[PDB]
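Enquirer: After the structure tokens below, expect a handful of questions from me.
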Amino acid sequence: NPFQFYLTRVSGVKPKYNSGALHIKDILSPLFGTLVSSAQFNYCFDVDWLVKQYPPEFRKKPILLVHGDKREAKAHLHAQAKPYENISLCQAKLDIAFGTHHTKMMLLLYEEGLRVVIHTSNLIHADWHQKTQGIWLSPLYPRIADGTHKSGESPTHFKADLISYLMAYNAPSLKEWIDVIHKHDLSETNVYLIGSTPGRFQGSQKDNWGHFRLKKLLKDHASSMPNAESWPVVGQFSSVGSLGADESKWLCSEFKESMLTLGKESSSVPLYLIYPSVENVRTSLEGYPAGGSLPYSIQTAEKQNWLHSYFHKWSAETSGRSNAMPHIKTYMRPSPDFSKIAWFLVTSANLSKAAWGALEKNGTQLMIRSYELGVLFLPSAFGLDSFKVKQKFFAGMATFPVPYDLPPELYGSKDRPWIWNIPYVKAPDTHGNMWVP
Ligand SMILES: O=C(O)c1ccc(C(=O)O)c(C(=O)O)c1
């Protein structure tokens, strides 16, 4: 396949639903390359578990953990890593309040070249066990011969864009990885990088990050079609931030406006938001504990009940994953009959202003609180006008593997969004338990 978009392995589904899936042990296997050094960008780490996922012969190679933890949380992570002399740490600066380092990425340096993995899972056992998670695997990038002068750049500008993302950290350990990337040929890359970094961006820099980055790419590299107003927008996520008192504050005013963009020319577009209901979580493989990774709080939700009329259940019969709660985040633009898509994005970014950015200073400044990273699949990057939706995710090449069912199904009148910090004691989960936070 040209897309190299994978799901993680799920324990408990039939083998046909894991045949083309990837576990972290598969990614780090010697079959993918002879490891020299790696960087693990993430939010949550179980270091003992993480080292065990590397092949035994590679467990003493240098590992850099890129994280956002501060104060006692930072101390706890350093304590986890101190037993392993080969592990270094890089604290990403979070100078804007309420920001987090959400980016999930592996940089894998081999004797044979370099690989980049952009994915959605925390580095803990539970995130790779029974969740729906997404992975994009780069090609093996060869080294540019010493003395040869070439860009190693792709038509999607991925090399420059990845270096720009890393430069924003202003960190010495990542300057080393920038120099590694400079030395490799990334020209085969067919995806666009969409990142968020913390800051306040005006002028030219506004288009570098967050939903303005997405808008710029859709303006420049997608085409509008007739009846574009009938092509819905779908967003699918594992948490929701505070979006404001009504849809005009952010969701349908600047966020949807960026997501609607197609082509260079100057709204009733349907918006489908996919987020697990309480019943989805209760009947899941993990049961109610799956809701520990769906951190929508009652404090946030009670100020925006307007939002929940947009919500659709999690359903993923196409990939056998209806009971594997989603920690993947995806956004896409299907046709009115959901048979084609104009683009597809897999990312760490949830439905929040912190992740995507919010306009400030009379619309002239985009403020982002967090680090996020995803990759955008555009038909033009594959010589196509649109992608045909693959009917069965794992079945039998230019059709895009959408991991959940279309059309999405609206919540029923008795359904409620999963809210993690209130109790559920009416009906027990698949393990026999209630939920009492
Ligand atoms: O909203 C939060 O507090 C939150 C924190 C961390 C993560 C993560 O796994 O990186 C997520 C998520 O991606 O669902 C959400």
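Following Swiss-Prot, chain A shows residues 162-427, 433-562, 567-607, kept in their order.
Recorded method is X-ray crystallography, 1.6 Å.
Backbone N, Cα and C define each Cβ position, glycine as well.
Looking at Swiss-Prot, the entry for mutagenesis of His263 to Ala says: Loss of activity. The annotation active site, nucleophile is assigned in Swiss-Prot to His263. Annotated substrate binding site per Swiss-Prot: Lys265, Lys495, in sequence order, evidence recorded as experimental evidence. Listed in Swiss-Prot as a mutagenesis experiment, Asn283 to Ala is described as follows: No effect. In Swiss-Prot, the entry for mutagenesis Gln294 to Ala states: Slightly reduced hydrolysis of the covalent intermediate between the active site nucleophile and DNA. The structure shown retains the original residue. Annotation source Swiss-Prot lists active site, proton donor/acceptor at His493. According to Swiss-Prot, the mutagenesis experiment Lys495 to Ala carries this note: Abolishes hydrolysis of the covalent intermediate between the active site nucleophile and DNA. Looking at Swiss-Prot, you'll find the mutagenesis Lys495 to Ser noted as follows: 125-fold reduction in activity. Quoted from Swiss-Prot for the published mutagenesis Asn516 to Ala: Reduced hydrolysis of the covalent intermediate between the active site nucleophile and DNA. According to Swiss-Prot, the experimentally introduced change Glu538 to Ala is described as follows: Abolishes hydrolysis of the covalent intermediate between the active site nucleophile and DNA.
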Enquirer: Quick one: which of the mutagenesis positions (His263, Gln294, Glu538) have their CB closer than 6 Å to ligand 1?
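Expert: The qualifying mutagenesis positions are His263.
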Enquirer: Between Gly562 and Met567 the model skips 4 residues. Roughly how many angstrom lie between the two CA atoms, to the nearest whole number?
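Expert: In this entry the gap's Cα endpoints measure 8 Å apart.
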Enquirer: How big is the Cα-to-Cα gap, in Å, between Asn283 (mutagenesis position) and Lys265 (substrate binding site)?
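Expert: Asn283 (mutagenesis position) and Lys265 (substrate binding site) have their Cα atoms 7 Å apart.
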Enquirer: In whole Å, how far is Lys495 (mutagenesis position) from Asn516 (mutagenesis position) when you measure between their Cα atoms?
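Expert: With the alpha carbons as reference points, the distance is 6 Å.
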Enquirer: What does the structure give for the C-alpha distance between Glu538 (mutagenesis position) and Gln294 (mutagenesis position)? Integer Å is fine.
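Expert: A Cα-Cα distance of 16 Å.
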Enquirer: Please give me the recorded positions out of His263, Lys265, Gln294 that lie within 10 Å of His493 (active site, proton donor/acceptor), comparing Cα atoms only.
Expert: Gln294
Enquirer: How far is it from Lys495 (mutagenesis position) to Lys265 (substrate binding site), counting Cα to Cα, in Å?
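Expert: About 12 Å separates the two Cα atoms.
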